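A.B. asks: After the structure tokens below, expect a handful of questions from me.
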Amino acid sequence: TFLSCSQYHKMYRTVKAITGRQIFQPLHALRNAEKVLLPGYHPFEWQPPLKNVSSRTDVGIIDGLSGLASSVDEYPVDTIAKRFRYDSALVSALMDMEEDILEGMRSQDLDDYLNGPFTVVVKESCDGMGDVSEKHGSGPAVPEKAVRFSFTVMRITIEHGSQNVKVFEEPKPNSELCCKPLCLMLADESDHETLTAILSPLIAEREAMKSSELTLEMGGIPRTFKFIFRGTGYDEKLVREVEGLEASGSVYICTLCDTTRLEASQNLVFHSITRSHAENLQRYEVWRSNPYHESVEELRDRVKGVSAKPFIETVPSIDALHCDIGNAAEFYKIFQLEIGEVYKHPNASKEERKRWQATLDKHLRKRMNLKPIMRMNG
Amino acid sequence: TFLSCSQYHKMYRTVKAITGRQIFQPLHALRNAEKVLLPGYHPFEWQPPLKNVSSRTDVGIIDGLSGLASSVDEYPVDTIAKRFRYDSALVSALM
Amino acid sequence: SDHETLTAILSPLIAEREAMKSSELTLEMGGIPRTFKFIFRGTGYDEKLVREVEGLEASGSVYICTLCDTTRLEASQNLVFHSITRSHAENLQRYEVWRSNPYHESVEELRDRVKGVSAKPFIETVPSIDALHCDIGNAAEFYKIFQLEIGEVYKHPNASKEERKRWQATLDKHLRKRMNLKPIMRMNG
Amino acid sequence: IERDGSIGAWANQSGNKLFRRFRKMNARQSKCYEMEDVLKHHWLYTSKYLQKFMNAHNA
DNA sequence: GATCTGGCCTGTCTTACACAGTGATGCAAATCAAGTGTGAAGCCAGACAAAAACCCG
DNA sequence: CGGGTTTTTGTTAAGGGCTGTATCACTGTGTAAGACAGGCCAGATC
DNA sequence: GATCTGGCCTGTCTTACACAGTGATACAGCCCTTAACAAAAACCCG
DNA sequence: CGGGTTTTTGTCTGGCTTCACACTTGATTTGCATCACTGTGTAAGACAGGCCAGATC
Ligand SMILES: [Mg+2]
Ligand SMILES: [Zn+2]
Ligand SMILES: [Zn+2]
């Protein structure tokens, strides 16, 4: 309900005085349950030592700078960043979903004294926020932009005997209610230096725990967990920026295949997914070393677009609204072309196409009774 | 506590579902309770006739301009005035 | 400061109030008929609004007292001996005299005869003051009194502004060193 | 499709309006504890336990 | 007689300043964790007789 | 294995009262889209 | 050979358009009183 | 106006349950005041354009 503490205490004491008995609970037990539910409360362990990661398990929010010296004689930086510990937030999410996964296991013809190794599919995502500053002193002061890095659990499975059984499947993972956040930064999305400096420890811990075994207590029985991470909650801009590709410019535009715009326009269905992460690393190494001594454009075409060093392995995907609007735009364009009898006209003028679009919009507003607009949407 | 209608209904239904009994009140009961206190509800009278004042006694919020002249051929004015009636407000305060 | 719209909005309320001034309400709140009278007192008006809705000038008039007709020059000479010589009816009379001008006198003499009344009052106000303004005024006067007594001006007929600023700085430093107080031109309570 | 089996329908203001609400309603000054508080509240808001206790009126 | 110049008047930003908020602490104080152990109340079974108000002869 | 006997729910009649969501005029407000001013050329001309 | 110009990129920069939140209104589901029939079940003796 | 009819009011004897001090002390939470730290509406406060009259070749 987005309630503060003073007014909550006021309502609490008012209800306690009116009803006589105590029905609500004061801020003491509330904060107690809060700090109990927050990450970094219950113990856990890992069979591998988890190198480069401490073994302390009673810490929560920490500075996102990761001990970055920001004194006068260093690189200027003032973006305040806060973060959780990846393992801590992960075990906290697992603990708060323990009840749901136990209910699912009981429903799926399974007992309670079961051991792992459970398999948890965890997806990661991060995106900016835009203006988050309500400046009212003198008006628009600064376009302060923020960013959040988060994760989400959407699949929990267990393999017993021969086959497996999905004891937990998220009903709607594309929602704003199961987006467990890791870190928050007051940095621009275009600021590559600060973003990389803040996201490097998270990626380090991720790569460290990618091949580990979690051991946790749920109901008095030790349970073993393994995790499979998937980067698929990034838009095409962030994928193209992080994976070392160029901007939205030159002919190299596909993120799943190494084709070009001209090759795609010539051969439409003649491509398959080939852009991996190790391939991009090798292409960047070739770009940096240039073991053939070729011209700029020669090696640029040889590396096929990539010109920067990627640092986050991602699994690209595609959105439904985008794949629908990309086809609707071409349908609208081919309709505009076909309502002008262009197969007979050798040339095409701007006034001709303008009048054709005007006639099309007029007929549409007359028949279907809608409002045409050049701003294409979904 | 500066509580909106939607959030209050959410809290009400949550408490009713977690407790079973209806400890709080629904929205229509709250609307009746707030209408029973707004001006222009309880009857009253005046010993003098109070000329130039209407005798209707079930009016609340009214336009503060009191029959403005907002036509285009008149002095321009861009204001939003909302007011209670003086006698109605006094009767409400007394009740 | 928008006078015409404020008057157009507040005229019905003033009419209702002046019509209710001499009425008798009858209610049935306690199960039995109860009669009610009313006495209105408009004392919740600040200086900026009581110098505008009453007809007097806003801030440029020599007349400063909202109760007496003493000018700024006569106020510095006569300190305590005064009386309340202002009301709504006399203000209406003075405005009518200003508008008619039956004596056919100059503008300055007519202005000092109407005691600064230029606009027509339409709200019977009862002005009042608070302790905050009184104490801040007394302290602002005593500050300059301390400056004048520490500068030894009773023996120096004409001093300089820079010398007075030096006096002010010395007094501020002495006060901050002994009493440990932070001086500031922006005065408050 | 063969890799995942679901193209999905993920899409806005849900990341900015909620953040500004948490920052304006319950947060501190100094830009040091403000982020800690908003992160704690955002973590508490997406808890399956609290949501399960909230939506219990459907059954 | 024709401009030139110092001193008020007044609508201007301009700028400091106390207050309201958010959150968390942090000591003084009322209450409770169990141990009996009485000890004073509340109602019920057994069948037999006193104040107070309204209608009828 | 299957009826007998017994112990619990549904059904539509209807104008009500009561309670839970869905919507409706209202604006505000975040956000990619696609246009446009330059930047940077390679070709035509004196 | 030096200078002017049309065309391809490129980094902003305004926008319309899809939503977001709110108090009041409007639909839209649950009990009520006879009741003779319509069903579900648990347990038991044949 | 006096008497009758309810209606409420009590009775002891013997017999059930049922909450409360009484310390016992020493943790627990309960509550109100205090702490850290800024954003902002508001009132003091100069401030220069404008309006003047006093003045010199
Ligand atoms: Mg994005
Ligand atoms: Zn492709
Ligand atoms: Zn005076």
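Note that chain C is numbered according to Swiss-Prot, with residues 663-851 shown in order.
According to its header, this structure was worked out by electron microscopy, 3.6 Å.
Note that Cβ sites are derived from N, Cα and C of the backbone, with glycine treated the same way.
For C:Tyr707 to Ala, Swiss-Prot lists a mutagenesis experiment annotated as follows: Deficient in both nicking and hairpin formation. Here Swiss-Prot describes C:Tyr725 to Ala as a published mutagenesis experiment; the accompanying note says: Deficient in both nicking and hairpin formation. For C:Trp760 to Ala, Swiss-Prot lists a mutagenesis experiment annotated as follows: Deficient in both nicking and hairpin formation. Under the heading of mutagenesis, Swiss-Prot lists C:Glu811 to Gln and annotates it as follows: Loss of DNA-binding.
Could you place the listed features in the three-dimensional structure?
C.D. replies: Counted within 10 Å of its Cβ, the other Cβ atoms near C:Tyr707 (mutagenesis position) come to 17, all protein chains included.
When secondary structure is read from DSSP and collapsed to three states, C:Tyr725 (mutagenesis position) falls in the coil class. Packing around C:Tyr725 (mutagenesis position) is summarised by its Cβ count: 20 other Cβ atoms lie within 10 angstroms of its Cβ, all protein chains included.
When Cβ atoms from all protein chains are considered, those within 10 Å of C:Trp760 (mutagenesis position) total 19, not counting its own.
Cβ neighbours of C:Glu811 (mutagenesis position) (same chain, under 8 Å, six or more residues apart in sequence): none.
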A.B. asks: State the three-class DSSP label for C:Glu811 (mutagenesis position), counting H, G and I as helix, E and B as strand, and everything else as coil.
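C.D. replies: Note: C:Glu811 (mutagenesis position) is helical by DSSP.
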A.B. asks: Tell me the Cα distance separating C:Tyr707 (mutagenesis position) from C:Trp760 (mutagenesis position), rounded to the nearest angstrom.
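C.D. replies: The separation of the Cα atoms works out to 25 Å.
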